[PDB]
Structure formats: C-alpha cells, structure tokens
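Peer 1: A single structure is presented below for examination.
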Amino acid sequence: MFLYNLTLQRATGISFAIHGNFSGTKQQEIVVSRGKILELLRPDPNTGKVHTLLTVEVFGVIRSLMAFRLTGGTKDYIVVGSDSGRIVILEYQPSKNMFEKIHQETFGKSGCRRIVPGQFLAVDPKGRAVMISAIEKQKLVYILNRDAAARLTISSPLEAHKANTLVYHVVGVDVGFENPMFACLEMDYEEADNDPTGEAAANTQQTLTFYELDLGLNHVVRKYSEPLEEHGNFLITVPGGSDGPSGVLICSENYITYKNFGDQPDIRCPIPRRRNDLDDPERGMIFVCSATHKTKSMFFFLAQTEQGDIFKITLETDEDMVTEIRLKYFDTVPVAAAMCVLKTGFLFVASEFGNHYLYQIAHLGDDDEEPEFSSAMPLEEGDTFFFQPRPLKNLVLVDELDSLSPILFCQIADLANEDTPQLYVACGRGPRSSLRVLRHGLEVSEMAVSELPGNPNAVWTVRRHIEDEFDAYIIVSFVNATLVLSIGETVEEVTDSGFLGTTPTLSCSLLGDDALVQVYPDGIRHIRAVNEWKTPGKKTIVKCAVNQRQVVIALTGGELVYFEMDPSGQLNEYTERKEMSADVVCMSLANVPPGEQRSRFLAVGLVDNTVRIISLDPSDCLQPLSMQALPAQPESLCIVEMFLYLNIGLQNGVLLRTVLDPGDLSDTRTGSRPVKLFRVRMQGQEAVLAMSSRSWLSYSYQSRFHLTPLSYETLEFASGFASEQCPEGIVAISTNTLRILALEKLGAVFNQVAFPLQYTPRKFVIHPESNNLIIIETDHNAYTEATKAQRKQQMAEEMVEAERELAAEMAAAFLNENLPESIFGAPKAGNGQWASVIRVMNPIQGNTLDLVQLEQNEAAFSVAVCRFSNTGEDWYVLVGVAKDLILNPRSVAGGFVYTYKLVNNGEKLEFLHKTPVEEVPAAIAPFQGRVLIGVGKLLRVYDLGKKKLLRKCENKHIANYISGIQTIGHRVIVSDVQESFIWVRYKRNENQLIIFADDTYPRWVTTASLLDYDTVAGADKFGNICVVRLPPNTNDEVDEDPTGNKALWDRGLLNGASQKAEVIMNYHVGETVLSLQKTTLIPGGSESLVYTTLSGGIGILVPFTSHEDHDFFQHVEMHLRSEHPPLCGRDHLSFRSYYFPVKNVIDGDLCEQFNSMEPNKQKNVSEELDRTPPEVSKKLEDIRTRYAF
Amino acid sequence: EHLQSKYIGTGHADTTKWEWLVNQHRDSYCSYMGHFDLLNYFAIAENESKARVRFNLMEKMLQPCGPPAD
Amino acid sequence: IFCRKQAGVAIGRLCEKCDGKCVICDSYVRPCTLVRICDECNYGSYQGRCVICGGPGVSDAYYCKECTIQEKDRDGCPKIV
Ligand SMILES: [Zn+2]
Ligand SMILES: [Zn+2]
Ligand SMILES: [Zn+2]
C-alpha cells in the first residue's frame, strides 16, 4: 500500500514567536514556530491585518528560537534550536522570499534527547555569543563574530557541562559591552538520587547561576551560583548598561523576584490575585510568558498569568540599583504561548490554543483608576494583593488569526446538502472551544445588493481617468438595453454623463487616458472626455476584445476588424480585415505593459473548436502565430501574467491553463455549466475568476497557483471593482440581481464558520436521520454550572460574614459580576474535579437544540447514537461517564453509562436510565443491534434492557485499558491504550467475544479507522500513523476453551494472540493525530485517508494508482532529500522514521518543495528525473488535484 | 564499552529496577518537553496551561519514581 | 583509540595513502559528511594532521554514508590517538 502524504491545511498552532527586522528594514516582522513549520509574519501597521510572507516545513521539531543582531548590523538573524542536534542560523532573504542557512554547526545525535542541547536557546543581547543548553548536564556556547565581508562567522563550541544538573530556563544577561553572561535556573539532582529517605529531594533548592564567557581566554566560567527561596519557572532579561540596571527577573510560584550579582539586594513582589476568584485556593499562580518593551528613555515588561491576566512590570532604580518592582494590571487576553510587543505599538498574542490576536496598544498602562502594586508595600506571608479583572482598556483588537489548534475530533460529511462534504471539526480547549465547519473556498462579504429588472446579461466597471484610484461607472447590459450607474456617494442611476445607447453592449472600457469606448452589436461608440462607427453592411459585431490602447472586434462570418489608438487620441482602423476558418465565439487581449505601447498576442476562439494566437505588431499584423485544437467549443479566453498564461474555458465545464512562453497545458473539469473568465484584482495582483456551477478563483501565490471556489451561489457575470466603500471588490450579476461583493479573508484553503462550545469537546456523533450532532464536552479542573453557582453563593455569604452594609452591597455586586469564561478563563477547580455536558447541536447554524448537564465530577469520555433490536425504530444516545477520575496517579470511583431516548426528530434527549460500571466506559460502539462498551480492559456487549443495560457477553483477555472500538461484520477492532490493535470476533450463536489476532508492536493509539475488512489505519500519541493488515489466510473462526485448555496448554505467540497483523505502512506525521477518516474530499475525486492534528493541521494520505506515479515520486523524494535538505539540519528520512522506519509513504510536503527551489536546483533535479521542471511541477499538481482540492 | 559512560541513561549488569526506571521517566519528561504536540495533548487532558505542564514536568525530574530502593 | 572531545570548526584532513577512507570504518565507499576535528587536534604541528595516521593531509577527511546514517559523525572529534 504505497501512499503519498499531502498537507491541505498547515498547522496553525504557535509554540514560539520572535520579533525583529528580519528583512533588514525599518519595519518589524515576527517569526513563529508551529513545531514542524517555520513561518514569517508581517503585521501591517496601517491595515492591522497580519500577512504570512513565507511558510517552510522544516521536517524537524523546533524547540527554541531566538532573534539576534551583530553589533552595528541592520538586520536580525534567526538562530534555531531543534531535535536535529545541529545549531542552525538563518537569514531571511527578502528578495528571494526564502530563509537562507548562514551556519549549521553540529554537536550531537538527533531526537528530543535529555542530555543533547537544543531545548533551551539563549543569545547575548549584543549578539556576541549564543548558548544552546540541554535540559540536563550539557550546555554549549558558540561565539559569534562579523567578518570583513560582513558575513556571519560562528566560533567552535565551548563546553559548559555540569553533571546531575537540570536546567529550567537560560537567558542571556545584558552586561553591555562587558564579557557575555548567561543566567540559568538549575537544580542539582545528585543527592536526591543517593538518599533513601527522600529528604534530599525535599531540601534540594534551585539555584540561579551566572555563567560568564571570558571572550579573551575562550572559556566559560560558572562565576556565581545562588539558592532561590522558591522554584522559578522562567527568567526575563532586564535591559543593561545605559538602557537599564541589568540583572534578571525570576518568575516563580506566586512571586516575581529581581536579582543581580554584586551589591544588589533581592527585591520580591507577590503576583496580585483576582478579587473574588472562584479558583481552587490550593492553586499557586505562575507567569506563563513575557514580552519586553525597550524604549529610548524607559523599559517595561508584560507578563501574563495562567488566567490570561497581563501585568505591566516596571523597575524603580536609585543609581544602578533596583529598589522596587511595580506591577500594574494591564489587560486580560487568552492564555499565550508567546507575546511580542512591536515597535509600531502593537501586541501580538500567540494563543496557547485557538485563534491568535493582534492588538493595538491604545494606552501604555499609565492610568490611575486601577492601583499599582509594589515590592515596597507592607504585606504578610500567605496574604496577597488583589486586583479586579475588567474589559479591555489598554488594548484594542485589530486582527484575529483563525486557528484550528487543537483538533480533537473530526467528521467529513455533507450535512448541508451541498455538492461537496464539509469538515465538522471539534476545536479549542475550555470556554474557547468551538465546533467549526470547514468548506473548501473563500469567505465572501456582500457589500451591497440591488435587484435589477428584466434579465441582465453583462456588467463592467470603468474609471473616469487612468490616475483615478477608484472606479466611476458600473454598466449593466440587458437583453434590449444597457444601463449606467455612477458610483458616487449614493450609487444613483445616471443618464447624461454616459451616452452609450438603447442597444445591448458587448464591452465598456477606458481606452484613452480619459476616453471611454463602448462596443455594441451595431457598432462602436467613442466618447472623448462622440465618434460613431457603424457596422459594415448588414453584419453585426459578434464578439470583442478591448485594451488600454487596442480594440479588436469579430463580426458575423468571422471577420476581424482591428482598431489602434494613436498618441493623439483617436482610433485608426487597420487597412486589412482577416476572415477566420469559422465564426468567432470568444476573444481575449492581454493588457499592455506600463512601458510598451501595445500588446502583441490576441487569442481568438472559433466554432472550429480551436483557439488561435494572432500577432498585433505592425510587422506581422493579423498573421497566424500558433493554433490549437480543443476537446469542445470554447466559451471564454483570458490572457494573464502569472510568465504568460492563456486560460481557456470551454462550453463543457472544462478549463485549461496554457503557457505561451514558447506551450504545454493542464486542464480540469469545474462541469454542468459553461466556463466564463473574468479579470479580477486580488491582493494587488492580477487574478482570474472562472465561473461555472461555482465561482472559482485562480491566483498565483509565491510562484504557486491556487484554484479556490467561492462559498457563494451561482453567478452570471462579474468585473473588477474598486471604490472608497470597497477598495478591492467584484461587481457580479446573477439572475435578476446585482451584487457588490468582496473577498477579504482567504482563510487559507478552508473558510471557517465557528459555533461556541462550553468545555473541551471530546467526541461527537451525527444522528443519521435529522443530521444533528450529539457532542460531549468535558474538562478536568472544572466546575459544572450548579457547582459554579453554589461556590458563588457561599463566597457571597462568607464575604458578608467577614462594614456589613458595604459588605452586603459588594456581595450583591459579586453575585451579578459575571465575566465571560471565554475572555477571563473558566475558573480552575481542584485536581480530580470535572465538568461535562451533552449538547445536541444543528450543524447548519450552531444553535444548541438541547443541553444535558451531568453531575459534578462526572466526565463524559464516550458517546454513541444507535437503534436496538428490541426497540426497533426508537433511537438512543449512550454516553459513557467516569466518576471522580484522578488522572495522575490514576484512580477512579468507577463509571456510568447514561442512556437517553432520542426524540423530537433527534432534537431532544429524554433520559431513560443510568447504569453503573466498574471502571471508565472509554469507548462505545453499536454492534449488530446491541451496544459494545469497553470498560477498562473489559470488552462487553450490552442489550438496552428497560431499567438498565444487560451484559450479554464480556471479554477479559484485553491486555490493558481500551481507548477505541471499530466494527465491521462480526469483526471488532479494539484500540488498547499501549498494546495497539486487537482483532476480536463475535461468535453470534455461542455468545463469545474471541481474540483472534494482535499487532507485534506497542503503539500508544489515539484513533483508528477501517480501510477494509482486513486493514486498520491507526495513529498514536507520538505523532505517527501506521497501517496494519491481517495477513492472507488469517482465520477469524477461532474457539475459546470451556474448561480452560486455551489459557493453559493451547496458547498465543510471544505472550500475545496466535495470529499477528503485518505493519504495511509507517510514517511520522511530525505531530499528534486524533482523527482518521477514509473519504472523498471533492465530487468525483478519488478517495483518500484524511487526518487532523493537535497543532490544527489537516492532511491526506492518498494511494498511488500505479508505478508510473509511485516510482516517479520515489525518485523525486530521493533527489530532494539530498538537493533540498531540511532547513533546521534534520535528516528527512530520519524525521519520517522517528519511532519506526518509514514504510510505503512518500512525503509530498517535501516533493512540493521542488516548486520553491531556485531554478538552478530545479534544472539539476529535473535532469536526474529525465524531465523538464514544468513537467515535474505538473505531475505534482496532477496528484494533488486528483484527491485534494 | 567504557565510552558509553559519556552518555547518561546507559546501564550495565548491576543496574537495578530503580536506576533503569528513573532514566526511563527522566528521558520521557525531556521528550514531552521537546515534542510540542505531546505537550499539547497533556495540557488539553489536564485542562492546564502549557507553561504549568512544563513546570510540573521539570518538578517531576528530581525524584520521578520516589526515593531509591534503600 | 579515538579522541572524542567536542568537535569544532576545523575540518579533518587525510594523507594520500589514506585518501578517501572513512576514519571510523575504513571503507572507501560513498564519502558523505565532512569530518570535523577539535581545535586541540588541529593546533600548530597538529594542524594539517591526517585523521587516521597523523601524516600531512592532502585532502579533506569524509565520514561514509553508512556512518552518517548511524549518527557516527556525532560522537566527537575522530582523530585517532
Ligand atoms: Zn564509515
Ligand atoms: Zn580531537
Ligand atoms: Zn594517513
């Protein structure tokens, strides 16, 4: 089973962000790690929107990023720490839009290893030195120097290894131009390992150690080391020299502490808590991340707590000594993986999960309605500062990067009765959870809608002057009339300014700098800022093709007439009229380049079912250049630049792109409707809009094309639009309607509609008749609303029973104080506390139809919708619940299965009964009109019963906890939590569940899918996919002995079952998969295995249909592994072979990097493939379009 | 061979259950810290911030299996 | 015995007789990764020493493909001592 992997949706989750002048210019970019991908973002300081400049799969695990700058340099470098074990320095090359590898220095073996450096990266602020540190023992420092040519130079690593030492964080200390110093929060574990009592573990203290690099002597000395009062989670570099007092803030449990070496005393400030906090009082508070803002005369830090609350932190100084730390509450935003404050006054908040935000900083947090806390204030221990969380005051939201991380569950189905299946995606964590519906397409924004009388057939948009930044007129052609509208303040109908005529119009263009030209079947009208051209004899104008300085028309009998405008301004008809082999059905004429005075090539489509290119230069005017036969009669033509391409839309739904540089072409069926072609302006470039049954948009993106449909109805005509109301839109007419639309959000390849959920969604099931979703949502550390209310009631009573008139008011205020969990965080209940709900939801618009709330500390883990044989038509929802589950160390008070009778056409849950079970019912699967429930390691068949479920059969031979259950016929595939796949047969007459086969490997299975009766695709916690198959002549007709013989004498193999599954495929995706589904993503496309991930990636695995594909892509992958090796210094084959050797999968994420190589390499690689680069690019496009969009 | 001692978490014929499991647990926590997706999974499962999950794993590195046998 | 100090920027060298051999396995098949040696092994008289035998180095030393796959490029400075 040979397979090709393609990413459809790149990962959207962010784990690191760094900011800098990576382009080497005044403006700042952000480089973000998405784990497997490195990406460059530009926030536009004008429009607010954040543009992705570049995305690169690095086929490795990024573990650290730093920006750094050599002293005197204008441009920032990216230094990368990764699982590779090689330190990589990249420079962004703005001209080529690529990350260029400036250095790659090697120090260890690959993988996320304990003692090999890569996890922690620290750079000296001046950029003189970089230290890469492992979690344990090994730390390496590389000196950085600038050569005469100004190219970067990396020194040989200097060893700084201290055995038995765990490092929590390392940061570079700003010492100005004194010797570089790094600071590490470290704990030595030697004594704990040698103490049988455990006292040594308890009395081991973290230390802050400063390692100084003596630049002169090339050695790293462990110059100071000091025990901390409490364990810090991370460090912040404080500005030094002229900028600040140097030193490093330690963020720790409940505290922030400032330390510097020498005479500087410790200053410590407690982290202010929320007043009236509903959280468990046992919970400490940490800062999760920080940003620094350094300004010409001052600096401050932003630090965010676990609740999402940001504090502005400032340091008061007397001489060079810090005297106090001051904390002002700034704003509350979603909990962040990273924060970057940009020089232009924006805060970028890379969310831990879900959508990322750009905020403008409206105010610097220099109000005083809200108090500023200080390390100098008198306070007790156990006592604390309290602040009030309140809506956004210092921040204004300006962009939101819609992000799928984490995808917890997925179903690909049509639930809308569209042509194409949608992806129903369970997303987010906690109160930022959502169900998202993904469609292949672009979001459309209806700017205006005005109904038109009669049946309009055409429309154009014409400027008044060439220098006009916005259009002036919209012209609509009906059957017997054309109408002109002035797009002024009131978009009103005009008559005088326009002239035109009563008759239908074939074209309206701005010919001169200010001259308008109308083409109608009875002739041509020219309107200077009026010259009339009657059609010769009884003929009429059939087709036309206009330009900035050219006008070509096609008359009945296929007679071409050519007009060219002279610089004086008038039109001059050519002294010759050419006839064609047949009548003309469509024409196209490329726009004139800014420098030239006329375009050369003219595309003409004939009833001959052929297209012909004709020169318009006076040397060979109206002369044949190159013809071409087409599978059907053409409907539209469009020449466009990005190279030159001729787009051909036929009478049937087929569309063709051809390259007229010399050429070859590629085609695809859109059919059902004749394809029309229009010129549209998208993202400041020329894009083509093809119209059939759907409106598709073809546009080039970094020399890589895209053909994405519009999530919209059928349209009949369209033209480019640009006004002050809509700077870059499209005017489109449909049957008896005129519409002004805009394409604002690409949303990548998948537009999203999101419906909020209340807790983290674990699973959902589609109810088959009414197509509603039954969703189970469940969080740990959570209060149910009943408990959340009761907690609130007791805290109000306690606040009164702590003056008492004011206390009563504050308690009444607090009972009404009801800040949204989505913004301020769901209040964290203690360990082992759970909240869970069952929601019935409509997938068309996410209205909750029904909402069952479960008891406090009930956690729903499984759900199924089914019929039972006894009750026939009646529908049931079975929900499996853990009671009082503790995760770590694991224990549980057993579980329950709740049964509900689905009623009111699957819109309401009628509770039926609650059935106890001994351990978590972790999987439920309908089987042969009965339900199969996996309770811990026990697989049981349960009949509905009346007052409780009845256990018809049970199997106790499963090795460990059961995570999932798939079924096909009498076969049951059980996913063990660690021991991978077990195949079971239900013996129907004999009432037995028999294990007949197992895997030969441990796999930490997360999800599974059946490919066929014998074959299972699985995914695991370690970012792998596998396919396991039963070998031919595997027998499922197996016994289990009634006396005991088959557990005593007769037996299985290697301490597993007697028969074994073959692993026929292995592949490291690079990221954890929780959904697998075999499906077709496009109507009349090939079937594919679709997967989804915790970083929000969507990808496919697609079967090669023949060796003519397989062995070609095998050779492509082989050459790209050597000619285009992974950016951050990994071996690609090693990365795809992370946990098991790669088997029968070719990486299309690598193969599609062919298109992103420089032409020097594209040539060389294509030569070793016996092909030219366009043929390689086409064969890559062909396999994507065959299954993927 | 002697040179294997350059590398922590190797063993030898008198390596105990406790020594071996403490290396498995320490290597596991370091792997969880590096693999962003494996860290995602635990943060979602516990309903806890990725920064607190990392901190809790670092705290577990000191004595991951409880004290040495005796 | 091999030196196994952390390797640096200095490139390992081979004499004509040992030219094209892999320092680790002594095969002449498919040189792939450039050998890197520690500064101490490439200092003064030690500079330019053949990695395998210490003779004047006429060419750059290369670890073979089989060794690069096994990450034996990563063990440290393969100067024989
Ligand atoms: Zn070798
Ligand atoms: Zn050496
Ligand atoms: Zn030699």
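Using the numbering of Swiss-Prot, the residues shown for chain C are 9-89, in order.
Cβ from N, Cα, C; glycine included.
These came from Swiss-Prot, pasted as-is:
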BINDING   C:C11, C:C46, C:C49, C:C85  Zn(2+) 1 binding site
BINDING   C:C23, C:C26, C:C58, C:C61  Zn(2+) 2 binding site
BINDING   C:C30, C:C33, C:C72, C:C75  Zn(2+) 3 binding site
MUTAGEN   C:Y36 to C  No apparent effect on cell growth, localization of SF3B1 protein or formation of nuclear speckles. Alters the structure of the presumed branchpoint (BP) adenosine binding pocket within the splicing factor SF3B complex which may lead to decreased binding affinity and thus affect pre-mRNA splicing
MUTAGEN   C:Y36 to E, S or A  Alters the structure of the presumed branchpoint (BP) adenosine binding pocket within the splicing factor SF3B complex which may lead to decreased binding affinity and thus affect pre-mRNA splicing
Peer 1: Cβ under 6 Å from an atom of ligand 2: which of these recorded positions qualify? The list is C:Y36, C:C58, C:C72.
Peer 2: none
Peer 1: What other residues of the same chain, not counting C:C11, C:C46, C:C49, C:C85, have a CB atom within 8 A of the CB centroid of the Zn(2+) 1 site?
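Peer 2: Leaving out the recorded residues gives C:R12, C:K13, C:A15, C:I45, C:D47, C:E48, C:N50, C:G84, C:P86, C:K87.
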Peer 1: Can you list which of the binding-site residues C:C11, C:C26, C:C33, C:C46, C:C61 have their Cβ under 6 Å from some atom of ligand 3?
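Peer 2: The qualifying binding-site residues are C:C26, C:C61.
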Peer 1: How many other Cβ atoms are found within 10 Å of the Cβ atom of C:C33 (Zn(2+) 3 binding site), counting all protein chains shown?
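Peer 2: Around C:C33 (Zn(2+) 3 binding site), other Cβ atoms within 10 Å: 14.
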Peer 1: Enumerate the residues of the same chain, C:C23, C:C26, C:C58, C:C61 excluded, that satisfy the criterion Cβ within 8 A of the mean position of the Cβ atoms of the recorded Zn(2+) 2 site; list them in sequence order.
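Peer 2: Leaving out the recorded residues gives C:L22, C:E24, C:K25, C:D27, C:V59, C:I60, C:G62, C:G63, C:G65.
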Peer 1: Including all protein chains displayed, how many Cβ atoms other than that of C:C72 (Zn(2+) 3 binding site) lie within 10 Å of its Cβ?
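Peer 2: Step by step: centre on the Cβ of C:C72 (Zn(2+) 3 binding site), count other Cβ atoms within 10 Å, giving 24.
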Peer 1: Cβ distance under 8 Å to C:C23 (Zn(2+) 2 binding site), same chain, sequence separation 6 or more: which residues?
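Peer 2: Once residues fewer than 6 apart are set aside, C:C23 (Zn(2+) 2 binding site) is near C:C58, C:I60, C:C61, C:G63, C:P64, C:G65, C:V66.
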Peer 1: How long is the line from the C-alpha of C:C72 (Zn(2+) 3 binding site) to the C-alpha of C:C85 (Zn(2+) 1 binding site), rounded to the nearest angstrom?
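Peer 2: Rounded to a whole number, the Cα-Cα distance is 15 Å.
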Peer 1: If I restrict to non-local contacts, at least six residues apart, and a C-beta distance under 8 angstroms, what lies near C:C46 (Zn(2+) 1 binding site) in its own chain?
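Peer 2: Residues satisfying the criterion: C:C11, C:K13, C:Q14, C:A15, C:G16, C:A18, C:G84, C:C85, C:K87.
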Peer 1: Going through the binding-site residues C:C23, C:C26, C:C30 in sequence order, which have a CB under 6 Å from an atom of ligand 1?
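Peer 2: Once distances to ligand 1 are taken from each Cβ, C:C30 fall under 6 Å.
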Peer 1: Using all protein chains shown, find which of the binding-site residues C:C30, C:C49 scores highest when you count other CB atoms within 10 A of its CB.
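Peer 2: Going through C:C30, C:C49 one by one, the largest Cβ count within 10 Å is at C:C30.
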Peer 1: Look at each of the binding-site residues, C:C11, C:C26, C:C58, and point out the one with the fewest other Cβ atoms around it within 10 Å.
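Peer 2: C:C11, out of the binding-site residues C:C11, C:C26, C:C58, has the fewest neighbouring Cβ atoms within 10 Å.
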Peer 1: Using the Cβ center of C:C30, C:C33, C:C72, C:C75 as the Zn(2+) 3 site position, which other residues in that chain lie within 8 Å, going by their Cβ?
Peer 2: C:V31, C:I32, C:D34, C:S35, C:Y71, C:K73, C:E74, C:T76, C:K80
Peer 1: For C:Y36 (mutagenesis position), which residues of its chain lie six or more apart in sequence with Cβ-Cβ distance below 8 Å?
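Peer 2: C:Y36 (mutagenesis position) has long-range Cβ partners C:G28, C:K29, C:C30.
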